[PDB]
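Input: a single structure, listed below in structure tokens.
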Amino acid sequence: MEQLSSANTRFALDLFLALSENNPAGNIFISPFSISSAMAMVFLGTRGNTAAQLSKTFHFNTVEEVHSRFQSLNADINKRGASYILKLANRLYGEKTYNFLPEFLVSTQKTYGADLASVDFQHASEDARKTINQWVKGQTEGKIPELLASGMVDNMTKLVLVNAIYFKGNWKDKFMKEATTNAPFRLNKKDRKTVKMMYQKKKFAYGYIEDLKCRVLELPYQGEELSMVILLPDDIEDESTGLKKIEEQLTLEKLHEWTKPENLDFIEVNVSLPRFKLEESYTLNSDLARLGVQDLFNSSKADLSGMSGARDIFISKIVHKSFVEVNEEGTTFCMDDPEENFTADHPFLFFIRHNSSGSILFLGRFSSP
């Protein structure tokens, strides 16, 4: 019920830090859940060591009835009909000279509502590539028009996973456009850049981590189904973004400790937040390999028996992309209420959590406007 929730966040943090190895100071925005589910889907088509590696990496050994639990969660989360826009393009494209097992085809669209669609990589990879881009573009209401660049798919391509999502939701408590001001966002100790600063004074769940001189703010979205949690250091206190310490500490245990009910008080908060857009694209092959998924990409060692009978199959590409817009958009007279500031004018970590299950749908670092 909530084993999967724990599994998926462990992996979220595993992935975040793997990606941080290659970009310690820049914007990162991923959708850990989408990836976890997409790979859970890839999972049921994999056997042998290829399945095992995939399972320890994503921490699936820890979850009973993985797929049953995933079908349930997705269902919960794509609920007709939320206030927020959440649009996922999750598909698996394979070269059309391969006989994909009908029951697998059936599993994916029943357990994950996704399809293995066949295309001509061998002879028509440029059209194939344009066909893939078209479909995601459709699925994302034009928000992600060109997922794959030219060259990303050739005549040697066997199997491709695509996974793009767009999210925009209305705040429970909206910002006023008249309050949003041109203000300096510090990238680090030595560098500033002007951004559009949203301002708001209202009641929010608020926490402090005295150990890391860091603040926690929960901003729920309209409907209460989803919430943004933001981690903001008191000041930049290192030679980079100021997020190094907090990143070193990231575990599921710490994440819960910081964000659980017992450690948040509803308080009056002066919230300055940048209006920002993050669309980040990732071919996850090399990162998943660092994390333990080796065989799946190796044409020899790959064991994808669960989806096809052919012998030279393997994943050529795994492309993930998340897009969010954050703006002012949205729908206490106590004297003794504690006042507190939350001024995100320097880099911060943040995530968008599904409040019911505790699952992390989106995870990112905003460091460089």
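In order, the residues displayed for chain A correspond to 1-331, 342-379 in Swiss-Prot numbering, which applies throughout.
Cβ from N, Cα, C; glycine included.
These come from Swiss-Prot:
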- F343 to A: Loss of proteinase-3-binding activity but caspase-binding activity remains unaffected; in association with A-344 (MUTAGEN)
- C344 to A: Loss of proteinase-3-binding activity but caspase-binding activity remains unaffected; in association with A-343 (MUTAGEN)
Straight-line distance in Å that links Cα of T331 with Cα of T342 while 10 residues remain unmodelled: 18
Densest Cβ neighbourhood among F343, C344 (mutagenesis positions), 10 Å radius: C344
Mapped DSSP class for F343 (mutagenesis position), helix or strand or coil: coil
